[PDB]
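Enquirer: Below is the structure I would like to discuss, written out as structure tokens.
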Amino acid sequence: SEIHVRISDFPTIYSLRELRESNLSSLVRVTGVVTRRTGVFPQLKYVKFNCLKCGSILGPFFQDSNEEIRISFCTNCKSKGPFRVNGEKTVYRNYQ
Amino acid sequence: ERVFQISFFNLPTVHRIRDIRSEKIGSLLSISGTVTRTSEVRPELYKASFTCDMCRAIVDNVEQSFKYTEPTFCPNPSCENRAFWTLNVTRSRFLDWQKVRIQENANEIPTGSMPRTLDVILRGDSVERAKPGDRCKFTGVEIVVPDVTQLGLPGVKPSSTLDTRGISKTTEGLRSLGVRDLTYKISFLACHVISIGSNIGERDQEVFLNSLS
Amino acid sequence: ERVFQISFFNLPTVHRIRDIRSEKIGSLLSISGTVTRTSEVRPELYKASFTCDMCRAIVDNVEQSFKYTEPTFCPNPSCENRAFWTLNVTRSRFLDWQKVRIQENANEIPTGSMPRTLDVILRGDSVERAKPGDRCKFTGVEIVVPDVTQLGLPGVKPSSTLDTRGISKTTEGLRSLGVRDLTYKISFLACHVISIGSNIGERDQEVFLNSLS
Ligand SMILES: [Zn+2]
Ligand SMILES: [Zn+2]
Ligand SMILES: [Zn+2]
């Protein structure tokens, strides 16, 4: 249910010392040496909630990588109560 | 866009007010009765124009079928909630509405029974064609209207509960459901009103002599 | 719209780092120093574009002066509050920003004192024109930057509280005010960076012989 497209042979070549204001929100191809890496963490991808008032489990929602997503309605008991993310029914992607 | 109204007339039969049964609900019908009370002409919400509370954008041309409805679509993609809305009474569209009460015709009353009344609703151009004290023939649809007074009546009053079979739940903790009673009464929604003579069988004379053959 | 930068050079006098006084804040100046640390190029919010939280319309081209500011005008008349906003980092505009730290030159240090440093900030095209360990002449403006470490320093630290003289109040019941410190350090914002030789008085040869007359 997810296919990642990897663009290869991008023509423009940038060093890390010449990234500037014009390259924000744009595709850059940069070379370099990896210094150290973190462990693989689970990042939320299809976020699923439950409502504390009624216990109903809500639908899955796509998590944008830019910002956290939040829900304000239950659509079962019609309440703006505190919803909690349950990790057993939430789907994750790998993160490094 | 104007609001067209189709009025049917000259049905093969006309029914008494006591001939009204539940199996003709939603069907074209002709009844006759003596008008006893006429109401003031009032506006009825025909095309509602709503504004989403946190989108603050307006949507219009919303169908209103009897009881008051609010759309849950919100084609503006700014919001994520559907229930919260506000009504703009100036921008919304209205239609002429009158409720007139009719009573049994004098000959049609059974042997020992009192006359019974029916609230027939006239819409559009048919408003104010019914005047108190005359025999009138209404053509329209037998509709049904919510009734609260049937609470203490004997018999099982039908009720509706949410069906919860395909909804997953967890017992996390911190069980309420919405139930409503389906109790109803028969009313009439007339599209055609004609005033047959209160007898068994306009001051200017020109308009009267023009009518005669 | 393209952003323009005016760079001034050939100022009559060149000041030491210790000759910097508070009377020249907001004034054009030329100082000299030896660069020790260079930061990487970072974006600075120049033209911020905001969206209001409850009207949810986008507004752009908001002036940004040093500390982060949010507009209180809210030109759409749909909502009625000013303080609540949300920044759109994709739509907003940025400029290049570098904080390079410079140190007093060894011939300029007084008899028993240690060298003292100064954080000069380069913006736009001036970024990355200074290298770790070279003597640079910075032309710019002496600016002032909030410093929190002056809380424990002796002396009366200036503070700002809200003046309440023309505000009507009633003792109805059910007294808080905002007071904030005025503590600062002198910084520099350069528009021109030239690297005079670290001596007392480019691998290809063609570019070298092109430079010579
Ligand atoms: Zn709920
Ligand atoms: Zn909405
Ligand atoms: Zn606003």
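Following Swiss-Prot, chain A shows residues 291-386, kept in their order.
Quick check of the header: electron microscopy, 2.9 Å.
Placement of Cβ uses the backbone N, Cα and C atoms for every residue, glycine included.
Features from Swiss-Prot:
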MUTAGEN   A:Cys364 to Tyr, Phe, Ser or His  Loss of activity
MUTAGEN   A:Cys367 to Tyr, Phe, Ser or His  Loss of activity
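Walk me through where these features lie, including what they touch and how far apart they are.
Expert: For the recorded site, A:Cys364 (mutagenesis position), the DSSP three-state label reads coil.
The C-beta environment of A:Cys367 (mutagenesis position), restricted to residues of the same chain at least 6 apart in sequence and closer than 8 Å, consists of A:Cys341, A:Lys343, A:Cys344, A:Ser346.
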Enquirer: Please work out the number of neighbouring Cβ atoms within 10 Å of the Cβ of A:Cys364 (mutagenesis position), leaving out its own Cβ.
Expert: 21
